[PDB]
Amino acid sequence: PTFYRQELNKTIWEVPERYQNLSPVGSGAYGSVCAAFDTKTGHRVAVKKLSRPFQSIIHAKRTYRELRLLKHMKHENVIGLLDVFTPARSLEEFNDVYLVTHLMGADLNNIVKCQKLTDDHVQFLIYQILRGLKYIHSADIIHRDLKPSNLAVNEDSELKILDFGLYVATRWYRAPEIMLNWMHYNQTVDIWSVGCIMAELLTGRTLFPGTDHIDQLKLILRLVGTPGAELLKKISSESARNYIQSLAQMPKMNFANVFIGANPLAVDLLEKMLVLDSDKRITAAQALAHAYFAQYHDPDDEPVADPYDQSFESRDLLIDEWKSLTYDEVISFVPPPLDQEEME
Ligand SMILES: Nc1nccc(-c2c(-c3ccc(F)cc3)ncn2C2CCNCC2)n1
Ligand SMILES: [Ca+2]
Ligand SMILES: [Ca+2]
Ligand SMILES: [Ca+2]
Ligand SMILES: [Ca+2]
Ligand SMILES: [Ca+2]
Ligand SMILES: [Cl-]
Ligand SMILES: [Cl-]
């Protein structure tokens, strides 16, 4: 392919002539993103240029991690790859990596902001998040920082999870076990986040808008009640445990009185998601079977992922080894068919 250069976001992008009309649409994880027109298929795409992908072993391994992850993800509610390219003609000059996916014009904050969503619409949005999470969780991949700005949405409210498995971030949607650095956690950290997202879609208000980690924990405990001693097991820091134990005891609120006027099935699902005990939190696959999603649920169209080999995560390799491995993954990429779906 012939490449061309264009300055975007104050830096030179070098992309195949196939991709035209590049225009910036914001930052992504470890890179920045432009919308583009794919002249081969007439489809709109998003191209992410990774920022300094091989500057250090930290960048180099995270570049490999992201490319491996995105090459594996093949689900309608999860960001995957249409293309990956580099202007380099050999490994020796390989220093830049561009990732291509279908263009999604918005994030979930653009949906929930200037509209009173209907309950049927909220169901569809949360259903899609859970379908994507069932898939990634089935490959032992967790998001850990799921939030509206990590949900890409198009003009028809079709949604994809992004930046899973990977500047001041909001902590308002993080699972308490993550926010507070608890010793053990599981895939249901992401279900807590779904509960906070869903609550906000139903009420139009952030569920736990804490000003710091302590204020956020206090807001959480006001809703769900103070935890038992069993939960202290999870917390290494004695001062943190002593603090939580020292709090005046609070009962769990009845969610029916918090989410006044919501579909009772929505309230019931929130009660199952917003539990402090992560071993008692509903899973994505269980939530998909909940009656709240009855009109959308379809067991034939809620697939799991092929096994994903993450053995590389435990390995320390040299920068040039990560770089060569990443180059191999760029070269071996097989673009998917344009049409991968059939009528049910
Ligand atoms: N507009 C749009 N459409 C699809 C994806 C993205 C995207 C990507 C991304 C990831 C992988 C890839 F291969 C290509 C792009 N990373 C962050 N974002 C956006 C997520 C919403 N806020 C703006 C940036 N942006
Ligand atoms: Ca990891
Ligand atoms: Ca169906
Ligand atoms: Ca088809
Ligand atoms: Ca379609
Ligand atoms: Ca069927
Ligand atoms: Cl967000
Ligand atoms: Cl701790």
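Here chain A follows Swiss-Prot, giving residues 6-171, 182-359 in order.
Method reported for this entry: X-ray crystallography, 1.4 Å.
Using N, Cα and C of the backbone, Cβ positions are placed for all residues, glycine too.
What Swiss-Prot records for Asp168 is active site, proton acceptor, and it gives sequence analysis as the kind of evidence. Annotation comment: Swiss-Prot describes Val30, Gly31, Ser32, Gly33, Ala34, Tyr35, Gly36, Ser37, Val38, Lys53 as ATP binding site, evidence class sequence analysis. Looking at Swiss-Prot, you'll find the mutagenesis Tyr182 to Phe noted as follows: Phosphorylation blocked.
Distance between Cα atoms for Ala34 (ATP binding site) and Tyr182 (mutagenesis position): 11 Å, as a whole number.
Unbuilt region (10 residues) between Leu171 and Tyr182. Cα separation across the gap: 16 Å.
Rounded to a whole value, the Cα-Cα separation of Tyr182 (mutagenesis position) and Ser32 (ATP binding site) is 11 Å.
Residue annotation for ATP gives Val30, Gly31, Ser32, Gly33, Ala34, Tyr35, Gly36, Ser37, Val38, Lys53. The furthest Cα pair among them is separated by 15 Å. When the alpha carbons of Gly36 (ATP binding site) and the residue listed as 'active site, proton acceptor' are compared, the span between them is 11 angstrom. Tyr182 (mutagenesis position) falls within neither a helix nor a strand when secondary structure is assigned with DSSP, and so counts as coil. Here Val30 (ATP binding site) comes close to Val38, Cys39, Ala40, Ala51, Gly110: these same-chain residues lie at least six apart in sequence, with C-beta atoms under 8 angstroms from its C-beta. Considering only the binding-site residues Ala34, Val38, the Cβ with the fewest other Cβ atoms within 10 Å is that of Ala34. Over all protein chains present, the Cβ of the residue listed as 'active site, proton acceptor' has 19 other Cβ atoms lying within 10 Å.
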